[PDB]
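For reference, the structure discussed in these notes is given below.
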Amino acid sequence: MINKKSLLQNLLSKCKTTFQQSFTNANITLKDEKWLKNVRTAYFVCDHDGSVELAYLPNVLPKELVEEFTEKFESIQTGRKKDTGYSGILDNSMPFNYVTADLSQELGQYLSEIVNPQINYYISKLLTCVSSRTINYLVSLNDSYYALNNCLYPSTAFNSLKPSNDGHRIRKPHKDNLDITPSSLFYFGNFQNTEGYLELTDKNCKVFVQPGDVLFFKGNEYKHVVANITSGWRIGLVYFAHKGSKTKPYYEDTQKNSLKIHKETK
DNA sequence: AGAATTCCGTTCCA
DNA sequence: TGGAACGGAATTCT
Ligand SMILES: O=C(O)CCC(=O)C(=O)O
Ligand SMILES: [Mn+2]
């Protein structure tokens, strides 16, 4: 119900001035139409209403930032058993929001205190361009969430993918169904141009992501999976918000403690 | 103690 | 519907 050529011109205009980069060979498709099979460049997916359900902007992060974060991420993850980590709040399995167990650890500290305040700026950049509805929602959240995660997004996921790990949750095709808003994704580490791509299975679209790129898309609606890497290290951050952020209460404590607090108020 | 297993609890889907 | 799934443990075995 709208012109895609003009909408792309609008999005490109905002993104060019905001990120101060020229995005060549940018493309736009409606969600109903046939998506590009291979996206190495700027790409946008919209509905009939005009809202952006996917945005991919190549290399918006300064190389100095990607390299420093990578080195620290790899340093911390070495001393970690699990291949995933989380900062901010999680409502998973509980009818309340709770502080992640990792926030007290080295990973959670580095994300919240150092990484997130810097990344929060590029998130602000991204949202003011592609989605107004998202940032309008994120600023309505409890102040405690913003203070906790030091970011507009109340929750941050840390995905460490080493070569030939098929057991990682991002290696299995899925949807994140708790998400009330499209997530913002940042990538780090080093891996090849032909591997570690995010594939949307139902739309048959392969987005090839490299360190420094940003990806903004709905995780609940579109089933997606991360491809295997034969070399390098694939590290990425997922900034999201669940439904429980608005709906469920907050006791300002970790999971087990909050459960005790939750019951005693009932 | 340091392994394997069960548990609390929400949400979904083949 | 059983059971896996962006958690995070406590029990229960060797
Ligand atoms: O890292 C990616 O490219 C995707 C992450 C993802 O799908 C998830 O965290 O569920
Ligand atoms: Mn996902």
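All positions are counted from 1 along the displayed chain.
We read in the header that X-ray crystallography, 2.7 Å was used to get this structure.
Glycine too: its Cβ is placed from the backbone N, Cα and C atoms.
For A:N92 (mutagenesis position), the same-chain residues that are 6 or more apart in sequence and have a Cβ closer than 8 Å to its Cβ are A:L178. Looking at Swiss-Prot, you'll find the mutagenesis A:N92 to D (Swiss-Prot position 147) noted as follows: Reduced enzyme activity with DNA containing 5-methylcytosine.
Residues or ranges marked as domain 'Fe2OG dioxygenase' by Swiss-Prot: A:143-243.
Around the Cβ of A:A157 (mutagenesis position), the same chain contributes A:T84, A:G85, A:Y86, A:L237, A:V238, A:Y239, A:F240, each under 8 angstroms and 6 or more positions distant in sequence. While the structure shown retains the original residue, Swiss-Prot records the mutagenesis experiment A:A157 to G (Swiss-Prot position 212) with this note: No effect on enzyme activity.
Swiss-Prot lists A:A157 to F, I or L (Swiss-Prot position 212) among its mutagenesis entries, and the accompanying note reads: Strongly reduced enzyme activity. Reduced to three states, the DSSP call for A:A157 (mutagenesis position) is strand.
Among the mutagenesis entries in Swiss-Prot is A:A157 to V (Swiss-Prot position 212), noted as: Decreases enzyme activity with DNA containing 5-hydroxymethylcytosine.
Per Swiss-Prot, 2-oxoglutarate binding site is recorded for A:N159, A:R169, A:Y187, A:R234, and the stated evidence type is experimental evidence. Its own atom aside, the Cβ of A:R234 (2-oxoglutarate binding site) has 27 Cβ atoms within 10 angstroms in the protein chains shown.
Swiss-Prot lists A:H174, A:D176, A:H224 with the feature Fe cation binding site, giving sequence analysis as the kind of evidence. A:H174 (Fe cation binding site) carries a strand DSSP state (E or B).
A 10 Å cutoff on Cβ-Cβ distances gives A:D179 (mutagenesis position) a total of 19 other Cβ atoms nearby, all chains included. A mutagenesis experiment is reported in Swiss-Prot for this position, A:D179 to N (Swiss-Prot position 234), and the note states: Strongly reduced enzyme activity with DNA containing 5-methylcytosine.
What Swiss-Prot says about the mutagenesis result for A:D179 to A (Swiss-Prot position 234) is this: Nearly abolishes enzyme activity with DNA containing 5-methylcytosine. Under the DSSP three-state reduction, A:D179 (mutagenesis position) is assigned to strand.
As a published mutagenesis entry, A:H242 to N (Swiss-Prot position 297) appears in Swiss-Prot alongside the note: Strongly reduced enzyme activity with DNA containing 5-methylcytosine. DSSP classifies A:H242 (mutagenesis position) as strand under the three-state reduction. If you draw a 10 Å sphere around the CB of A:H242 (mutagenesis position), it holds 21 other CB atoms from the protein chains shown.
Quoted from Swiss-Prot, the note on the mutagenesis of A:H242 to Q (Swiss-Prot position 297) is: Reduced enzyme activity with DNA containing 5-methylcytosine.
Note on A:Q255 (mutagenesis position): other Cβ atoms within 10 Å of its Cβ, all shown chains, come to 16. DSSP gives A:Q255 (mutagenesis position) a helix state. Listed in Swiss-Prot as a mutagenesis experiment, A:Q255 to A (Swiss-Prot position 310) is described as follows: Reduced enzyme activity with DNA containing 5-methylcytosine.
The substrate binding site annotation in Swiss-Prot covers A:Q255 and is backed by experimental evidence.
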Handout entry: DSSP-derived structure type at A:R169 (2-oxoglutarate binding site), helix or strand or else coil
Key = coil
Exercise for the section: Around ligand 1, within a Cβ distance of under 6 Å, which of the recorded positions A:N159, A:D176, A:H242 show up? Expected result: A:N159, A:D176
Practice task
List only the single closest residue to A:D179 (mutagenesis position), chosen from the binding-site residues A:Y187, A:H224, A:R234 by CA-CA distance.
Solution key: A:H224
Practice task
Scan A:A157, A:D176, A:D179, A:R234, A:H242, A:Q255 for recorded positions whose C-beta lands under 6 Å from an atom of ligand 2 and note them, or write none.
Solution key: A:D176
